[PDB]
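Peer 1: Can you read through this structure? Questions will come right after.
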Amino acid sequence: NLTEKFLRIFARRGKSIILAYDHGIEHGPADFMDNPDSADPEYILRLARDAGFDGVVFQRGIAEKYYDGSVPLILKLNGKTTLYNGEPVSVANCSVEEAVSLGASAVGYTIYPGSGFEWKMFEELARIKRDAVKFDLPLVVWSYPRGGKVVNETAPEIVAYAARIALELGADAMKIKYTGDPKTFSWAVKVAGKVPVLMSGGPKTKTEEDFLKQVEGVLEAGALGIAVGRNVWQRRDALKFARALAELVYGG
Amino acid sequence: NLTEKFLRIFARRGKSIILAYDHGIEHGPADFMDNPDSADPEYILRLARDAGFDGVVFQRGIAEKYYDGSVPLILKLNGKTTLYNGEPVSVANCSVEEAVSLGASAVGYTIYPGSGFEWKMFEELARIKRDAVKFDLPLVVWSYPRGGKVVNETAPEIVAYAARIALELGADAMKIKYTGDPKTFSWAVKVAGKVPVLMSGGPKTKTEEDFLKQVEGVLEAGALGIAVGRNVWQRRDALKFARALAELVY
Amino acid sequence: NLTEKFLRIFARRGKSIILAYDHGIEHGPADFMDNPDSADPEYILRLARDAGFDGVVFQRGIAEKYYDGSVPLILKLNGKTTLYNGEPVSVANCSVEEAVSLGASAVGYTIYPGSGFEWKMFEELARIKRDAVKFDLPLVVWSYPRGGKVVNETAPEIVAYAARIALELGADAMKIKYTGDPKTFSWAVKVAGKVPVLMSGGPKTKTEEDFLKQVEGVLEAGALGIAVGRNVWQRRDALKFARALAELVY
Amino acid sequence: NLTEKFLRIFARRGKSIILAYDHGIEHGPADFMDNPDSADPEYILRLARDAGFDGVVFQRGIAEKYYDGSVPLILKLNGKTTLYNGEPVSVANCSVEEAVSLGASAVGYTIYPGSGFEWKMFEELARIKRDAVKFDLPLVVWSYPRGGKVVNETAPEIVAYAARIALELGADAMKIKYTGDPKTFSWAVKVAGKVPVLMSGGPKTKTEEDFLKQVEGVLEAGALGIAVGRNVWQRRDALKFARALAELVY
Amino acid sequence: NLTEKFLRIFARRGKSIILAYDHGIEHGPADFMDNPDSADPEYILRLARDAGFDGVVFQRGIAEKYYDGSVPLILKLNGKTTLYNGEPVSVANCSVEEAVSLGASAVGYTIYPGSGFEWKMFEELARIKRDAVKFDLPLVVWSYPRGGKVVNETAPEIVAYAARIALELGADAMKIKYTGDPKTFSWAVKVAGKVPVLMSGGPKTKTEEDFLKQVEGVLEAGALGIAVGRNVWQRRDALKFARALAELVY
């Protein structure tokens, strides 16, 4: 049972905080400027360890050059850029077998339900899923409806659709966007059934209290925890705020 | 003879009812709200068992997390969403070999004849058919003409085309849309020849009686039975209505 | 020499009549209504045997469910529908190895020279040809220029091009459309060289004598014979007319 | 060194004349009418033999049915038609391994640099080149920039780009269009380096003297020789003229 | 550690100069006219060794026909032409296994982040990276954002994105465009982390001092060095200027 394996490694305290760090390919380095140490993967590993978080998310190149075994790794297999203008598509740049060789405890893959290329990602995810089972690595699916008929990615019905597709296609855990309130988010959590749900972090909020309030709602809705990037490492008080998130999530 | 195998497993009584549950990927969970337990695959397996139905249809993810061997399983290999806007296409997210491993007694695959991508699904179906034969699992084809010159999906000439194509491509059983009357639907059943036909369920009808009359016509036309989803599990009286169907079909 | 094998099996008397029955996927069942028994493949095999024809053409599904070894079989590997609107393309839904398993004495494949997808069909034919040689099954190519710059499919120069392409790509026998006169059709036959040419039957003619006169012209032009579908099985005097064709051709 | 092998087989006298005969697929049979024997591949082999030429170029189908080992063979692996209207593309209809079995001493492949599909042919050529090395058969590249920014294909800078691309991708010999003058053609020859260059024949010229003048310029420019089709076999005095070309070139 | 192997072979003195020579396919031979010996790969090898440079970059054809082991070789696996008008895409014409056979010490591959085909190059780069690791050959990525939202290829934010992408995808070393000042270029170097950066050379500058000042900025920003093509071999004083570059960099 790969969901059970995921919970043992990444949620030993009953809830989970993952520090996401695929931003270098997805958005590029501009956002690293507010807190420049954030461009150094070594800083990121130290932050996760010092805040007592459960894991980090790296692309293959960062894992090969920097990963040191100090915190559990989710190897994010696909990536795309914001420079791209076509229908949303993100293809694998790494195999599951290679992810095992790089020290990963799980693999990650993004889908964009609704995209004109939704079929390309479903076809490839099928091969990745089959390999994840073969190598006994849990599959974490980032489910982000985008393209086609999608006009509001945080609409209650779109987030609940995101959650259900990830379950149907074989995710062992998933990452989805927050709706902005615990009632509607609790429906997304419910339709995901046995597969745990992590809140996607998002752009840096206006105040720390805005983000902590969103986290409180996610937990109230029955989610497993958060996968946070910018709202930790883009802050100059990254470590102090990370430790406040830990107390909210693990203590609450 | 995989048609004979299909009939032994899914139609021991001479007719068949399958509980379809691929909705979560195909349409998303919005329809689960009317009867909120319908979002729970465990609740769906109990309903099939308790109503005395022949089978359930799950995608790979639901089968892996929830299937427990209690009712025969058709593993639906491909899936698409209603968020998608392009030419109709649905690709396999699971192999026949993996279906066998998940406890399947048959495999399912949707084609959309007429689509700009009709070739992509015929190409994949060729591989799935070869594997279904190799692993001795019957192939059930959902045949839904869509795109291209198709305007009315329930027109008699379109449903008959859907049925003939499924036979020509190697289906051991098929699922097609009802025409709305037994005479035209009997032509589709005829052109399917030795391959049995199941009626696709469709959106929840205005009354329970509206659906019962549809099923009556389907049986009069010589079809094997029904593959029903929403017209059972979207109802708050799901089990009661499911037992009325069983009495009708069997 | 796979042409020699083809002639031994399908042209023992020196000329050939093949009964074509891929119409269920290519056009759908609409035309079967004229002579309803034509929707039953069992009836098709009976017609072929009782007229003394040389072979039949089936898709994999039909061959799997109905072929009984009583008349030599050409297994048609690709198929498309008329519901499709894109640039013309037809992909294989069956392999040569599977055709051998179903009892085929030859395999068939359609190309559409000029299509925006002409590359896709040439790439797949290459794989099929290689397999046909490996399994020692003659390859019969239906050569139907369509799409791109093709405006009149029965123009003398288009039919000659169709014939030559089939030869160049490795056809062991071919099937092309009639130009409507023996002089221009004799040029298509000449440019096909050592590869024998079968006339494509086409839509049902206004009278039986119109079709017989086409056949007379085809034989005058030096063609091996005819692959006929509708002009036999769409008629209620199917057997009687089939015997008249056998009289003329043999 | 596959260039040295190519020269030993196809240029024993120091220069080369290759009789090209892929016209049947590339342009169709219309041009065979002037000298009707040109439609017959046997006549082509006799002509190359009687004239003392170095080789012939056949597609796989012609080689399989007609090639008799009497003159060295280049097997042209890819082919497209003039009926096709999309971005220029020509895919392989035969493998290198199959070419070896059919008696080829070399393989041929066309690229269209600048095409929207240039990537598709470069991707396939990589596979063909790897196999050419594996089977020890020289690779002859027909380099014909077409599509994209290309307008006039005989412009000096386009023909030089054509020659350089063929060298860079791994050609052991190449075939390119003439610029119409020896000075610009010699720059194409220079940037091709160690890889020898054959002039592409082109449409039949107004007079025999026009063609002979072109050949004189190609030789002055330092090319290896010519790959001639129409300008030999489209003539009623084909053998007489072919013998005059032999006297000039050798 | 393949970065360490790259540094040992191509940067033994602590900084690196590579002589790039994929121009023949990427741009064509027009530029070779200014200094005509530049069309001859033997001249390019002699130039790199006489100037004391660390390496040369060749496509497969040039390496097969001309490489002699005299200077370390980076085999550039993909290539496209300027004749092409679509969304930027460049596909492999050679495998890592073949590059090993041709004497390569590293392999090169270009990506165009932002292109409508960015996925096609990421998917291929995945297989190349896997093979680079298997055969123990460093992977050098040319990262040139182009297409999509990219409108200024030398903007600070774009060159930093180029560098970061190459790190994320598995490059052991990278080549990117200069921003025009050392402060913004040092941010690109920083975000590349442990992966060394080479400056892409570009079109011939108006003066030698314009290029020398760029190279001075590059070194000030902390880059490993330069991969120069035109700004050396397009000059009539190629060797003199190459020796001045070496004095500055080493």
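By the numbers in Swiss-Prot, the shown part of chain B spans 3-252.
Per deposition record, X-ray crystallography, 1.9 Å.
The backbone N, Cα and C atoms fix where each Cβ goes, and this holds for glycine too.
Dumping what Swiss-Prot says about this protein:
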- B:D24, B:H25, B:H29, B:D33, B:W144, B:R148, B:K177, B:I178, B:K179, B:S202, B:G203, B:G204, B:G231, B:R232: substrate binding site (BINDING)
- B:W144 to E: Loss of FBP aldolase activity; when associated with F-146 (MUTAGEN)
- B:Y146 to F: The catalytic activity is at least 3-fold lower than for the wild-type. Loss of FBP aldolase activity; when associated with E-144 (MUTAGEN)
- B:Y146: active site, proton donor (ACT_SITE)
- B:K177: active site, schiff-base intermediate with dihydroxyacetone-P (ACT_SITE)
Peer 1: Report, as a single number, how many Cβ atoms besides its own are within 10 Å of the Cβ of B:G203 (substrate binding site).
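Peer 2: Excluding its own Cβ, the number within 10 Å is 24.
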Peer 1: Just the number: how many Å between the Cα atoms of B:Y146 (mutagenesis position) and B:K179 (substrate binding site)?
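Peer 2: Here the two Cα atoms lie 7 Å apart.
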Peer 1: Counting Cβ atoms within 10 Å across all protein chains shown, which of the binding-site residues B:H29, B:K179 comes out on top?
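Peer 2: Highest number of other Cβ atoms within 10 Å: B:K179.
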Peer 1: Write down the Cα-Cα distance for B:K177 (substrate binding site) and B:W144 (mutagenesis position), rounded and given in Å.
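Peer 2: So the alpha carbons of B:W144 (mutagenesis position) and B:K177 (substrate binding site) sit roughly 5 Å from each other.
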Peer 1: To see if you understand the setup: which same-chain residues, six or more apart in sequence, place their Cβ under 8 Å from that of B:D24 (substrate binding site)?
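Peer 2: Expected: B:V59, B:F60, B:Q61, B:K78, B:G81, B:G231.
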Peer 1: Within a 10 Å radius around the Cβ, which one of these mutagenesis positions has the most neighbouring Cβ atoms: B:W144, B:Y146?
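Peer 2: When each Cβ's neighbours within 10 Å are tallied, B:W144 leads.
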Peer 1: Using Cβ-Cβ distances, find the residues under 8 Å from B:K177 (substrate binding site) that belong to the same chain and are at least 6 apart in sequence, listing them in sequence order.
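Peer 2: Within the chain, B:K177 (substrate binding site) has Cβ neighbours under 8 Å at B:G110, B:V142, B:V143, B:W144, B:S145, B:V199, B:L200, B:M201, B:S202, B:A229.
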Peer 1: Over all pairs within B:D24, B:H25, B:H29, B:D33, B:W144, B:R148, B:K177, B:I178, B:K179, B:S202, B:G203, B:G204, B:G231, B:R232, the annotated substrate binders, what is the largest Cα to Cα distance, rounded to whole Å?
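Peer 2: 23 Å is the greatest Cα spacing among the residues binding substrate.
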Peer 1: If you draw a 10 Å sphere on the Cβ of B:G231 (substrate binding site), how many other Cβ atoms land inside?
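Peer 2: I get 24 for this one.
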Peer 1: What does DSSP call B:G203 (substrate binding site) in the simple three-state scheme?
Peer 2: coil
Peer 1: How would DSSP class B:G231 (substrate binding site) in three states?
Peer 2: coil
Peer 1: In DSSP terms, helix, strand or coil for B:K177 (substrate binding site)?
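Peer 2: B:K177 (substrate binding site) sits in a strand per DSSP.
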